[PDB]
Amino acid sequence: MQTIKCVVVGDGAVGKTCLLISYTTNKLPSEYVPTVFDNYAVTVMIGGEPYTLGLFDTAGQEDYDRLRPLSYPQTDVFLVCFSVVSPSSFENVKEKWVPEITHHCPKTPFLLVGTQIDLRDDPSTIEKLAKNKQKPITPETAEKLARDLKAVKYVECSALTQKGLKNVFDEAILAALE
């Protein structure tokens, strides 16, 4: 019903910032991409939809320091992000972190996302990597692991695939209803 907070957690470090500014529709072609300040609170309206969605990023443990409280969730929508390249972040986020998130509560809406798309690029990093090195892990591979359960969304985001995290802000208002 009211603005809701959301945080992004992934393997080690993911979509540090470029992800936070996704909706910003900055798109690589644009030099704009300040990372000096971490964003996680922005008020934007869509076609007459006044709401505010907070978004986190990298920060592995998202609390490297254990001293901090491990209880009292400050988010209602869990956003998992992994770089679309290197089965490392993919195999972990959806597998190793899933149980960590599940422990917090029985079941809750889960949005699936990725970072640095296919290696901060996709067109100049796929051909340069080598056809036999492309080893993509999103198209269907990602859908399988989501199906293993039942996330919510299914896409990526990286100064490009931010064709979702953009259309997400609007979906965020839907989460507030819950």
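Method reported for this entry: solution NMR.
Placed from the backbone N, Cα and C atoms, the Cβ positions cover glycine too.
Pulled from Swiss-Prot:
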BINDING   10-17, 57-61, 115-118  GTP binding site
MUTAGEN   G12 to V  Constitutively active. Interacts with PARD6 proteins. Does not inhibit filopodia formation. No effect on NR3C2 transcriptional activity
MUTAGEN   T17 to N  Constitutively inactive. Does not interact with PARD6 proteins. Inhibits filopodia formation. No effect on NR3C2 transcriptional activity
MUTAGEN   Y32 to F  Abolishes AMPylation by Haemophilus IbpA
MUTAGEN   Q61 to L  Constitutively active. Interacts with PARD6 proteins
Spatial neighbours, same chain, of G10 (GTP binding site) - Cβ under 8 Å, 6+ residues apart: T58, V80, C81, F82, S83, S89, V93, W97, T115
Spatial neighbour of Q61 (mutagenesis position) that is closest, considering only the binding-site residues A13, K16, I117 and their CA atoms: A13
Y32 (mutagenesis position): nearby binding-site residues from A13, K16, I117, Cα cut-off 10 Å: none
